[PDB]
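In what follows, a single structure is set out as C-alpha cells and then discussed.
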Amino acid sequence: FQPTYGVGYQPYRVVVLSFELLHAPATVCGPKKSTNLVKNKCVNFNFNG
Amino acid sequence: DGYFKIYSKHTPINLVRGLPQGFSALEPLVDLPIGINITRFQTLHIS
Ligand SMILES: *[C@@H]1O[C@H](CO)[C@@H](O)[C@H](O)[C@H]1NC(C)=O
C-alpha cells in the first residue's frame, strides 16, 4: 500500500460483524426511547414491559 | 435456565455450636445471565 496507489488499490479498513443466535440469553441489544413522563392524564405506559 | 443467582445475608451471633432458632430472609444479591450445567463444587482453603 502506497499513497500514490489509485482507487481500488489503497488500504481500506474492513470490519466484519458476525451475528450468532445461541440458546443462551441475548446480551447485546439496542437503546431505549425514553420519551417524557406525563401525569394526571389517562394514558398508556410500557414500563419495562 | 441459564441464570446463576446468589443471595446473601449477614447477622451477628454469640452462640458457639449450632444455628440459632432465628429467622431472616435472604435478599437477592447478584444475578448472572450465564449457564453452565454444574454438577460439583468445592470450598477453597486459606492460610
Ligand atoms: C447441560 O448438560 C448437558 C448434558 O446432557 C451437557 O451436554 C451440556 O454441555 C450442558 N450445558 C452447558 C451449558 O454446559
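We're sticking with Swiss-Prot numbering for chain B, so the shown stretch reads 198-240, 244-247, in order.
If you're wondering, the header gives electron microscopy, 3.1 Å.
The backbone N, Cα and C atoms fix where each Cβ goes, and this holds for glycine too.
Annotated features, as they stand in Swiss-Prot:
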type    : residues    : note
MUTAGEN : B:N234 to Q : Increased resistance to neutralizing antibodies
VARIANT : B:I210 to V : In strain: Omicron/BA.2.75
VARIANT : B:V213 to G : In strain: Omicron/BA.2, Omicron/BA.2.12.1, Omicron/BA.2.75, Omicron/BA.4, Omicron/BA.5, Omicron/BQ.1.1
VARIANT : B:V213 to E : In strain: Omicron/XBB.1.5, Omicron/EG.5.1
VARIANT : B:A222 to V : In strain: 20A.EU1
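B:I210 (variant position) and B:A222 (variant position) are 16 Å apart (CA-CA, integer value).
Cβ neighbour counts within 10 Å, taken over all protein chains shown, single out B:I210 as the most crowded of the variant positions B:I210, B:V213. Ligand 1 lies within reach of none of the variant positions B:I210, B:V213, B:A222, judged by a C-beta closer than 6 angstroms to any of its atoms.
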